[PDB]
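Data block below; observations after.
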Amino acid sequence: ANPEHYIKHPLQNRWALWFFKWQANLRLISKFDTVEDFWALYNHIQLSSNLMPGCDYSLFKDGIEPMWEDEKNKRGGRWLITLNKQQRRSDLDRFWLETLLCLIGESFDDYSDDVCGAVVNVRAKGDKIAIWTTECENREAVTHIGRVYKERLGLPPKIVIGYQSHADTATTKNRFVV
Amino acid sequence: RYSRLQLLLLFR
Ligand SMILES: [Cl-]
C-alpha cells in the first residue's frame, strides 16, 4: 500500500555537503540524514565532472568541518585516489558517487567510526578523490577502510593507492599502501 | 544498517 505519509529511512549519521570555489571560499550546501534526502540532494546538484577547475565537493559527518585543523581531522589522514585527465569523463562521477555511498552506507564495518568524510578535487592537472579518516595511527582501521574502498571503486589490481597523514601534507610519503 | 543494494533501491 502507498501511504498518504511516506516515512524516510534514517541514515546512521547526519551528513553535510560542502562546496569549495581559503576558509572564506568554503560553503555549506545542505545537510541530510535519510537515504531519500541523500538522493534528492544528489539528483539536484551538478556532477563533479561539470564543476569549474579548482572547485571541490566534500561530504563530512555533521559537526566536522572539511579541513585539516578540525579536531576530528588534526591527527588523521586520507586515502588518496589520483585520476589522470582522461578519466574525468569515464571515472570521476562514478567514483565520487560510490565514495558517497561508502560513507552514508557505513560500508567499513566497525571502522566506519574512523571515517570523517570525503573530498573530490576538480583540477586541470588531474582530479583527486579522498576518504578522510580521524586517526592516522589507527593502523587496523586505516588498513580495513583502504582495502574495502579501493575494491568498492573497482580500481585496477595493478595500481596501488596510498594513505597520507594530514601532518605530512601540511609541511608527501605514504604511511600505508593497498 | 543498509547494504549498497538498499541505498540504491530507495532512489525513486
Ligand atoms: Cl564504481
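The numbers used for chain A are those of Swiss-Prot, and the residues that appear cover 29-49, 56-205, 211-217, in sequence.
Cβ atoms are placed via backbone N, Cα and C, with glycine included.
Using a 10 Å radius centred on the Cβ of A:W73 (mutagenesis position) and all shown protein chains, the other Cβ atoms total 16. What Swiss-Prot says about the mutagenesis result for A:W73 to A is this: Abolishes binding to EIF4EBP1. Impairs interaction with DDX3X. Does not impair mRNA nuclear export. Does not affect affinity for ribavirin.
Looking at Swiss-Prot, you'll find the mutagenesis A:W102 to L noted as follows: Decrease in mRNA cap binding; when associated with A-105. For A:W102 (mutagenesis position), the count of additional Cβ atoms within 10 Å of its Cβ stands at 16 [all protein chains shown].
Around the Cβ of A:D104 (mutagenesis position), a 10 Å sphere holds 18 further Cβ atoms from the protein chains shown. Listed in Swiss-Prot as a mutagenesis experiment, A:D104 to A is described as follows: No effect.
According to DSSP, A:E105 (mutagenesis position) is assigned to coil rather than to any helix or strand. Per Swiss-Prot, mutagenesis A:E105 to A is noted as: Decrease in mRNA cap binding; when associated with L-102.
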Original post:
Out of the mutagenesis positions A:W73, A:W102, A:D104, A:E105, which are near chain B, with a C-beta less than 8 A away from one of its C-betas?
Top reply: A:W73
Subject >> Distance, A:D104 (mutagenesis position) to A:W73 (mutagenesis position) (CA atoms, angstrom) >> reply: 27
**OP:** Look up A:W73 (mutagenesis position) in the DSSP assignment and reduce it to helix, strand or coil.
**Re:** helix
Original post:
Other than its own, how many Cβ atoms are within 10 Å of the Cβ belonging to A:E105 (mutagenesis position)?
Top reply: 10
**OP:** Take A:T205 and A:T211, the residues on either side of 5 unmodelled positions, and give their C-alpha distance in whole angstrom.
**Re:** 9
